[PDB]
Amino acid sequence: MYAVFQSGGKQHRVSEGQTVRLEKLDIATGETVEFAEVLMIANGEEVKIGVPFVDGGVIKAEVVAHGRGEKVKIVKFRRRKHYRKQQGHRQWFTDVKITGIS
Amino acid sequence: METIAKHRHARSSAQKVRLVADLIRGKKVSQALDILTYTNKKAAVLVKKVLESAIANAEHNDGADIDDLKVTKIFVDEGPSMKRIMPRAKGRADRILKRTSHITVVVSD
Amino acid sequence: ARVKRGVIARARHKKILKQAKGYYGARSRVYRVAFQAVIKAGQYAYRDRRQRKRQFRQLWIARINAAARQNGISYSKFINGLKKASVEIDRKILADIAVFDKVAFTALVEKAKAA
Amino acid sequence: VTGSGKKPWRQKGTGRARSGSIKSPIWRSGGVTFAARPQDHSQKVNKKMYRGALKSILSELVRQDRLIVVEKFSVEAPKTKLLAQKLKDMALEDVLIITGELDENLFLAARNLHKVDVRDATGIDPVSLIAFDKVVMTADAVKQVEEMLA
Amino acid sequence: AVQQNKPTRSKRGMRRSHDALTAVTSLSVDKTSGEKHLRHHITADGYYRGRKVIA
Amino acid sequence: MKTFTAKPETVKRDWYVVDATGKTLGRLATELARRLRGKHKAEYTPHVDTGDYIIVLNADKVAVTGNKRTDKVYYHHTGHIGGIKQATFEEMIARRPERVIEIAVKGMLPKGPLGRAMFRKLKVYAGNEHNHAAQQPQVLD
RNA sequence: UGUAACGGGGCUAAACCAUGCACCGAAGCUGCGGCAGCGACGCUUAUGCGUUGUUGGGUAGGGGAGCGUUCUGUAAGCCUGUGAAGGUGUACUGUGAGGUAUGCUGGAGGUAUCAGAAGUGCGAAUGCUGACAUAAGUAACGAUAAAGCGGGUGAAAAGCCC
RNA sequence: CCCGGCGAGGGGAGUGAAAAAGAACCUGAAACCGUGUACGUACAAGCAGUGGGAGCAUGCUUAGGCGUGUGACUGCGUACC
Ligand SMILES: [Mg+2]
Ligand SMILES: [Mg+2]
Ligand SMILES: [Mg+2]
Ligand SMILES: [Mg+2]
Ligand SMILES: [Mg+2]
Ligand SMILES: [Mg+2]
Ligand SMILES: [Mg+2]
Ligand SMILES: [Mg+2]
Ligand SMILES: [Mg+2]
Ligand SMILES: [Mg+2]
Ligand SMILES: [Mg+2]
Ligand SMILES: [Mg+2]
Ligand SMILES: [Mg+2]
Ligand SMILES: [Mg+2]
Ligand SMILES: [Mg+2]
Ligand SMILES: [Mg+2]
Ligand SMILES: [Mg+2]
Ligand SMILES: [Mg+2]
Ligand SMILES: [Mg+2]
Ligand SMILES: [Mg+2]
Ligand SMILES: [Mg+2]
Ligand SMILES: [Mg+2]
Ligand SMILES: [Mg+2]
Ligand SMILES: [Mg+2]
Ligand SMILES: [Mg+2]
Ligand SMILES: [Mg+2]
Ligand SMILES: [Mg+2]
Ligand SMILES: [Mg+2]
Ligand SMILES: [Mg+2]
Ligand SMILES: [Mg+2]
Ligand SMILES: [Mg+2]
Ligand SMILES: [Mg+2]
Ligand SMILES: [Mg+2]
Ligand SMILES: [Mg+2]
Ligand SMILES: [Mg+2]
Ligand SMILES: [Mg+2]
Ligand SMILES: [Mg+2]
Ligand SMILES: [Mg+2]
Ligand SMILES: [Mg+2]
Ligand SMILES: [Mg+2]
Ligand SMILES: [Mg+2]
Ligand SMILES: [Mg+2]
Ligand SMILES: [Mg+2]
Ligand SMILES: [Mg+2]
Ligand SMILES: [Mg+2]
Ligand SMILES: [Mg+2]
Ligand SMILES: [Mg+2]
Ligand SMILES: [Mg+2]
Ligand SMILES: [Mg+2]
Ligand SMILES: [Mg+2]
Ligand SMILES: [Mg+2]
Ligand SMILES: [Mg+2]
Ligand SMILES: [Mg+2]
Ligand SMILES: [Mg+2]
Ligand SMILES: [Mg+2]
Ligand SMILES: [Mg+2]
Ligand SMILES: [Mg+2]
Ligand SMILES: [Mg+2]
Ligand SMILES: [Mg+2]
Ligand SMILES: [Mg+2]
Ligand SMILES: [Mg+2]
Ligand SMILES: [Mg+2]
Ligand SMILES: [Mg+2]
Ligand SMILES: [Mg+2]
Ligand SMILES: [Mg+2]
Ligand SMILES: [Mg+2]
Ligand SMILES: [Mg+2]
Ligand SMILES: [Mg+2]
Ligand SMILES: [Mg+2]
Ligand SMILES: [Mg+2]
Ligand SMILES: [Mg+2]
Ligand SMILES: [Mg+2]
Ligand SMILES: [Mg+2]
Ligand SMILES: [Mg+2]
Ligand SMILES: [Mg+2]
Ligand SMILES: [Mg+2]
Ligand SMILES: [Mg+2]
Ligand SMILES: [Mg+2]
Ligand SMILES: [Mg+2]
Ligand SMILES: [Mg+2]
Ligand SMILES: [Mg+2]
Ligand SMILES: [Mg+2]
Ligand SMILES: [Mg+2]
Ligand SMILES: [Mg+2]
Ligand SMILES: [Mg+2]
Ligand SMILES: [Mg+2]
Ligand SMILES: [Mg+2]
Ligand SMILES: [Mg+2]
Ligand SMILES: [Mg+2]
Ligand SMILES: [Mg+2]
Ligand SMILES: [Mg+2]
Ligand SMILES: [Mg+2]
Ligand SMILES: [Mg+2]
Ligand SMILES: [Mg+2]
Ligand SMILES: [Mg+2]
Ligand SMILES: [Mg+2]
Ligand SMILES: [Mg+2]
Ligand SMILES: [Mg+2]
Ligand SMILES: [Mg+2]
Ligand SMILES: [Mg+2]
Ligand SMILES: [Mg+2]
Ligand SMILES: [Mg+2]
Ligand SMILES: [Mg+2]
Ligand SMILES: [Mg+2]
Ligand SMILES: [Mg+2]
Ligand SMILES: [Mg+2]
Ligand SMILES: [Mg+2]
Ligand SMILES: [Mg+2]
Ligand SMILES: [Mg+2]
Ligand SMILES: [Mg+2]
Ligand SMILES: [Mg+2]
Ligand SMILES: [Mg+2]
Ligand SMILES: [Mg+2]
Ligand SMILES: [Mg+2]
Ligand SMILES: [Mg+2]
Ligand SMILES: [Mg+2]
Ligand SMILES: [Mg+2]
Ligand SMILES: [Mg+2]
Ligand SMILES: [Mg+2]
């Protein structure tokens, strides 16, 4: 059932049905997306290869949320040299629910 | 019922009284009153009088029955310390601290 | 205008002492000691975001090298075999497939065998 | 600060931080490093700038319609009760009643009223014309202020 | 002489683990009167092994 | 996705036998230390003891190349005033043949609780007979 | 002081020399987001950007833009016993100084916005004052002239009385 | 009233809006010292954290997943001025 695909400059081993958090897409809050960058599909045997992507495989998904992650503090501190820095960060994500491993 | 009784500003440090107060903990009042009769310490007399009070405290006011009574919570807290000077050799002065304790006893069932 | 500063300082100490919550001894209880630990925790936190990426790559590569040698191929020839077959699948997944679906994994090594 | 200039303890020898006086600001109960002195905070303004500012603010009241210009404005007898009642017909509350001929009758009648203030056309201010919600100017007062500001 | 730097709550505790004193848990009973006392010691009233010792 | 990590409870540890007769010490010890750690297994995790139980029988008969049967010394301090005790590879096998494989493996494993934990699994033996017949320890090479 | 002159185990190849494709390997480069500084840009317009290339380690130091505090004006206004400030938790939120809301405690003050003025922010100065630790229940209890027993009073007596 | 030495100190009752407002008396922080609950902790080496991470203990709604506390084991890691 599971299939592999590239999204936010990185790949995801995903199954049909489950939710997946991935990097922000330029998409509305409840539209839909079609990943034609499918690298692999598994069931009985394996529809692998295709050079970068398979052939006629498309991973269809639905956009769940458009939130920001945990606050990651960044503390750069040079000991002894009268210097320190403070910087928060919240990475944007897009949660997507898979609805078709063709 | 819980029925608290406590010696506040008891002239003895926590450390010493807490040594006795570990003997009695989750023990039957009748058994606990005996121990402190034959515990050879000043703090035994100090803690006993609080418990022996706490039991009557409990029997008169609230709960009654001496048989079913256990010392549930007994604890000592460091009270105020009164400062005193003690002169040492070669002119220097040393601040002695006369320490006090807040002995609390809780006799529940 | 005299500015008494008992309110603002306590809040600043209290903020940091909350970040040091969990540490052993005075490092949790005592601002002057905690503030160092909270900074060093930040220095290590900044560092280990870089090391997380290194360690996991090693961790996957070990799993792939383990799973490949079961099938008879060493990691070096496997990845070259995949790169010569122009397979874009990363270590993260190869290691995940290697653990979970070995019946699947076998075919990737058999594909690497061809090249 | 009251005290002696004598060193509480000698420079060296004693295992303590070198001290010179009881009065030093790093100590308790004496010092305050940069102690304030009774100082004059009043600052210069150029005649043309003060006139220009009055001309600027007094012109803006014509836009906002806070400047209620009138003919003769004067209470009958020295009484607040009449002044409070007569402003209800005029539909006012918080005002600066500017007048050329300053009546004692009108003045005495507007001390106890908080939101009313009665100032002479000569003694107009920048802050007051801005502060109050309307400004009632007498035809004589306009003529005086016109000549004053120029 | 003199500590180089202060010990902890833990160490201070670790040292005191043995300071805890034990109870008696071994009270006798006088044959005649039925009074509690220490073993081989006389009673409060003045008895020892069911016989009157001191008035 | 958070990657899989082996769970100490779920790990299914296997038993093996390795006849060390006529084997090269280091190249044996290396392959032993590889398995003991749990490297060969595809579910390898560095913080869990995934490796297998190994029985190394005929340890006394282990072979070494060059002049190391005489030349190779095993130094150890006694934790004393000036007690540095040495022993050659002949003299080591002469007294304690189990120590040779033990020491050769121990160094190759990691150092720490898990490192000591994954050594426990190794079961060296001088004689051909082993009393671990109950586990059905299959043959390994 | 201890092997102690490969980092160790260990090796006749896991050494050396020569070639050959592999792979690992950094915050280096590429990938996908997000932020900011400049310079150009169609020339927009009074600046958002179809953009657009580009940077963006940093001590002394120089130049920008901010947070917060007590106080004065807006304020005899606004929020407050249907619970202020302060104390103490929790959950959101901003790139940071921080900010918002609320549980308990508290029992009466607080203060938007935009301005103004500062005793305006502390971890260090063998800093100054108070509080509390540590060593530690450790040393010591002040002449080595010496106590012993009985009775008395007392809640209790080695020390008080006889 | 009750315990105690016709004590110190407490516990009830009673006043009061309130007595953890009871005179050591508004508020009651921190250091520091405790009592009880959850986990860890007696073959294990070092600025005591940090990334990874099993188990165990607790909450929520669902018939599956999270948060919080803990942190076995493990890569890196020599405080601040
Ligand atoms: Mg884009
Ligand atoms: Mg206990
Ligand atoms: Mg003395
Ligand atoms: Mg003396
Ligand atoms: Mg003298
Ligand atoms: Mg003030
Ligand atoms: Mg924790
Ligand atoms: Mg945490
Ligand atoms: Mg400390
Ligand atoms: Mg704390
Ligand atoms: Mg570093
Ligand atoms: Mg990298
Ligand atoms: Mg002089
Ligand atoms: Mg000096
Ligand atoms: Mg000193
Ligand atoms: Mg001063
Ligand atoms: Mg004074
Ligand atoms: Mg003064
Ligand atoms: Mg000036
Ligand atoms: Mg007004
Ligand atoms: Mg008046
Ligand atoms: Mg003119
Ligand atoms: Mg003129
Ligand atoms: Mg030191
Ligand atoms: Mg001891
Ligand atoms: Mg010798
Ligand atoms: Mg290591
Ligand atoms: Mg074990
Ligand atoms: Mg030597
Ligand atoms: Mg050597
Ligand atoms: Mg080497
Ligand atoms: Mg080589
Ligand atoms: Mg070469
Ligand atoms: Mg770069
Ligand atoms: Mg980018
Ligand atoms: Mg150009
Ligand atoms: Mg661009
Ligand atoms: Mg810079
Ligand atoms: Mg501003
Ligand atoms: Mg503000
Ligand atoms: Mg303010
Ligand atoms: Mg104000
Ligand atoms: Mg006013
Ligand atoms: Mg008023
Ligand atoms: Mg009012
Ligand atoms: Mg009114
Ligand atoms: Mg006023
Ligand atoms: Mg507010
Ligand atoms: Mg409320
Ligand atoms: Mg409230
Ligand atoms: Mg508040
Ligand atoms: Mg804000
Ligand atoms: Mg604000
Ligand atoms: Mg509100
Ligand atoms: Mg409120
Ligand atoms: Mg008032
Ligand atoms: Mg105020
Ligand atoms: Mg305020
Ligand atoms: Mg204001
Ligand atoms: Mg408001
Ligand atoms: Mg506001
Ligand atoms: Mg506004
Ligand atoms: Mg200051
Ligand atoms: Mg301070
Ligand atoms: Mg400093
Ligand atoms: Mg004071
Ligand atoms: Mg003692
Ligand atoms: Mg000692
Ligand atoms: Mg001792
Ligand atoms: Mg001693
Ligand atoms: Mg002594
Ligand atoms: Mg004496
Ligand atoms: Mg002496
Ligand atoms: Mg003498
Ligand atoms: Mg003599
Ligand atoms: Mg008598
Ligand atoms: Mg008498
Ligand atoms: Mg009597
Ligand atoms: Mg009497
Ligand atoms: Mg009597
Ligand atoms: Mg009696
Ligand atoms: Mg006597
Ligand atoms: Mg005597
Ligand atoms: Mg009585
Ligand atoms: Mg009595
Ligand atoms: Mg008496
Ligand atoms: Mg009292
Ligand atoms: Mg009394
Ligand atoms: Mg009461
Ligand atoms: Mg009654
Ligand atoms: Mg009642
Ligand atoms: Mg009442
Ligand atoms: Mg009432
Ligand atoms: Mg209350
Ligand atoms: Mg209330
Ligand atoms: Mg009460
Ligand atoms: Mg009450
Ligand atoms: Mg209460
Ligand atoms: Mg109460
Ligand atoms: Mg009050
Ligand atoms: Mg109070
Ligand atoms: Mg408190
Ligand atoms: Mg407190
Ligand atoms: Mg417990
Ligand atoms: Mg337990
Ligand atoms: Mg346990
Ligand atoms: Mg051992
Ligand atoms: Mg253990
Ligand atoms: Mg140790
Ligand atoms: Mg270490
Ligand atoms: Mg640690
Ligand atoms: Mg941590
Ligand atoms: Mg972590
Ligand atoms: Mg985890
Ligand atoms: Mg974690
Ligand atoms: Mg559980
Ligand atoms: Mg549940
Ligand atoms: Mg480690
Ligand atoms: Mg290290």
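In chain D, numbers come from Swiss-Prot; the residues present are 52-201, in order.
When the header is checked for method, it gives electron microscopy, 3.4 Å.
Note that Cβ sites are derived from N, Cα and C of the backbone, with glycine treated the same way.
So that you can see what the record holds, here are the features copied from Swiss-Prot:
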type: MUTAGEN; residues: D:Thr131 to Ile; note: Does not regulate the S10 operon; assembles into ribosomes in vivo
type: MUTAGEN; residues: D:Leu134 to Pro; note: Does not regulate the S10 operon in vivo
type: MUTAGEN; residues: D:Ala160 to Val; note: Does not regulate the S10 operon; assembles into ribosomes in vivo
type: MUTAGEN; residues: D:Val167 to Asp; note: Does not regulate the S10 operon in vivo
type: VARIANT; residues: D:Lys63 to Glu; note: In strain: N282; confers erythromycin resistance. Ribosomes bind erythromycin poorly and have reduced peptidyltransferase activity. 50S subunits assemble normally, even in the presence of drug, but assembly is cold-sensitive at 20 degrees Celsius
Within 10 angstroms of D:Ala160 (mutagenesis position), Cα basis - recorded positions out of D:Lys63, D:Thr131, D:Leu134: D:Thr131, D:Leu134
Cβ-based isolation winner (fewest other Cβ atoms within 10 Å) among the mutagenesis positions D:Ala160, D:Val167: D:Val167
Per DSSP, three-state class assigned to D:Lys63 (variant position): coil
Distance from D:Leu134 (mutagenesis position) back to D:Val167 (mutagenesis position), taken between C-alpha atoms, in Å: 10
Inter-residue Cα distance where the pair is D:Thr131 (mutagenesis position) and D:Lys63 (variant position), in Å: 77
Protein Cβ atoms within 10 Å of D:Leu134 (mutagenesis position), excluding its own: 22
Cβ-Cβ distance under 8 Å to D:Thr131 (mutagenesis position), same chain, at least six residues away: D:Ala160, D:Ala161, D:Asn163, D:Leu164
D:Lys63 (variant position) CB neighbourhood, other CB atoms within 10 A: 7
Assigned element (helix, strand, coil) containing D:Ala160 (mutagenesis position), judged by DSSP: coil
D:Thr131 (mutagenesis position) in three-state DSSP notation: helix
